[PDB]
There are 2 protein chains.
Amino acid sequence: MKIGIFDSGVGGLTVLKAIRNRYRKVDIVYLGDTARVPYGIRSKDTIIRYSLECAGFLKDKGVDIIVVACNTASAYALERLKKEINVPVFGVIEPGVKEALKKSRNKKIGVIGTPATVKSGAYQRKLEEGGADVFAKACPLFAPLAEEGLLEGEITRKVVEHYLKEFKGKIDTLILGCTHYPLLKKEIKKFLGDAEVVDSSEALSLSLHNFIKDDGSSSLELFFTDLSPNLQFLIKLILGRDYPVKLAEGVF
Amino acid sequence: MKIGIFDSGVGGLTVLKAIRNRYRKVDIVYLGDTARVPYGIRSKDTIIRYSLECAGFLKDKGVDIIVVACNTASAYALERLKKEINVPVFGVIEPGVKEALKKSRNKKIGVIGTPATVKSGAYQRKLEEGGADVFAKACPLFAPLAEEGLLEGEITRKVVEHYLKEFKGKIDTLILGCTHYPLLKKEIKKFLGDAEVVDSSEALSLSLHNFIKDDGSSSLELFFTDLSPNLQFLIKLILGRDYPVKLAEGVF
């Protein structure tokens, strides 16, 4: 059993840590699309093309299942991936939803996710057909225009309330689609008050239990299509140690 | 007297507010380069070309002085601007330095700024020739690869200490060149302890006092080369109300 996880950046090294602790002996191969990283703005057809390519990379790496930890690719490319890669494919939306639907009490739940996944409607849908009033809202893309340091103090506690306006006191469960400053977990869980935030990474990992045979050499291989700046440093902080990465289409 | 302030994004609407409160009757024309916004990565010659163009835009808008609030353009394009625009040009580095040099006690001061301005050496230099041990370090470019929400808790308090490592307990004054998550003002002023952070915007504004004749119709015009997403919303939050913006090279 070899698990292939694929993401645009390093946010997927989270799921990967969950998997790996639960499935202690499975072999893993990660592939981050760092060379194209600002995914959540690209078209549906772009997201499906970049996804096809990265999945094929891992397929050809001999994996058994392909976990796609990105909400944007999971929201647009799962049909296509499945249909072109002769293996099981798992995204992070459906486990998030199942969980949300479970955790909830009043079934008035919300989703904060990238503009491109929030546009897809995949979350909204899957939640409604499960019997639940979805309150969605998109991630604010701030760093390009202004430095987050601008959004510190006063102005931050006002971005929040205006964004998480409707959500106000109507929801009781939330899928943190994708968190960007100033909408950190603790800036929102403060405005909204102690709400049940779905852990999309623990939910996902768990969700692969019946398809995964906990077996393998316990190996780990990390790949990225661009040896970006502080990649290596980030890897160190998230995983706990330093794992050597290779470049996608290097030795091969 | 008409003041032309120019920046890459909205971070300059800060200086603009300082100016405007101090110089209550001067007329103003702001120009943000939103269409090209990720400035701090481009080349010296690129920064000088984009700067030339935006300054010329304002010159042709009939301004008397041109304030450039971006550290990256101030660090590479002031010679060129002055030499091509027949008017007084003021950047945000030299007032920051004067202030730093003043505020300091032990003259062991630091600068956290974008990789491109920190490379320029303009801060380091100007501080050394003023008799001071500069501790510089670059802004970590994180949002592209991973979402800041990843950098929340544990991992954030560890990014800081490793970056503001050397600075540790050696500095007593700091020029917050440019603040990006997780290096917010309050994450650093916590690691480092209560240090004297230079207010580069109050310093700058103040620095124009002898060149500015507080006179004019008290007008305000906001221009940007790309009516980017939440531009309009950000403007609202920083300035206090909504100011109509126009597009650079619109009616003209």
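Per deposition record, X-ray crystallography, 2.3 Å.
Each Cβ is built from the backbone N, Cα and C atoms, and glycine gets one as well.
The secondary structure of A:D7 (mutagenesis position), as reduced to three states from DSSP, is extended strand. Quoted from Swiss-Prot for the published mutagenesis A:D7 to S: Strongly reduced catalytic activity.
The substrate binding site annotation in Swiss-Prot covers A:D7, A:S8, A:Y39, A:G40, A:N71, A:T72, A:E147, A:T179, A:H180. A helical conformation is recorded for A:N71 (substrate binding site) in the three-state DSSP classification.
Sequence annotations record features per position, and here Swiss-Prot assigns active site, proton donor/acceptor to A:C70 (among others). For A:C70 (active site, proton donor/acceptor), applying a Cβ distance below 8 Å and a minimum sequence separation of six or more within one chain yields A:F6, A:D7, A:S8, A:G11, A:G12, A:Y39, A:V92.
A mutagenesis experiment is reported in Swiss-Prot for this position, A:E147 to N, and the note states: Strongly reduced catalytic activity. Neighbour list (A:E147 (mutagenesis position), Cβ cut-off 8 Å, at least 6 residues apart, same chain): empty.
A simple way to gauge crowding: the CB of A:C178 (active site, proton donor/acceptor) has 24 other CB atoms within 10 angstroms, across all the protein chains here. A:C178 (active site, proton donor/acceptor) falls within neither a helix nor a strand when secondary structure is assigned with DSSP, and so counts as coil. The active site, proton donor/acceptor annotation in Swiss-Prot covers A:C178 (among others) and is backed by similarity to another entry.
When the record's substrate-binding residues A:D7, A:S8, A:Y39, A:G40, A:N71, A:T72, A:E147, A:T179, A:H180 are compared pairwise by CA position, the greatest distance found is 25 Å. Put simply, A:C178 (active site, proton donor/acceptor) is 8 Å from A:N71 (substrate binding site) when counted between their Cα atoms. Its Cβ taken as reference, A:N71 (substrate binding site) is surrounded by 29 other Cβ atoms within 10 Å in the chains shown. For chain B, the nearby recorded positions by a Cβ gap under 8 A, listed in sequence order, are A:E147, A:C178, A:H180, drawn from A:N71, A:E147, A:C178, A:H180. Taking a C-beta cut-off of under 8 angstroms and a sequence separation of 6 or more, A:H180 (substrate binding site) has the following same-chain neighbours: A:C139, A:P140, A:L141, A:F142, A:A143.
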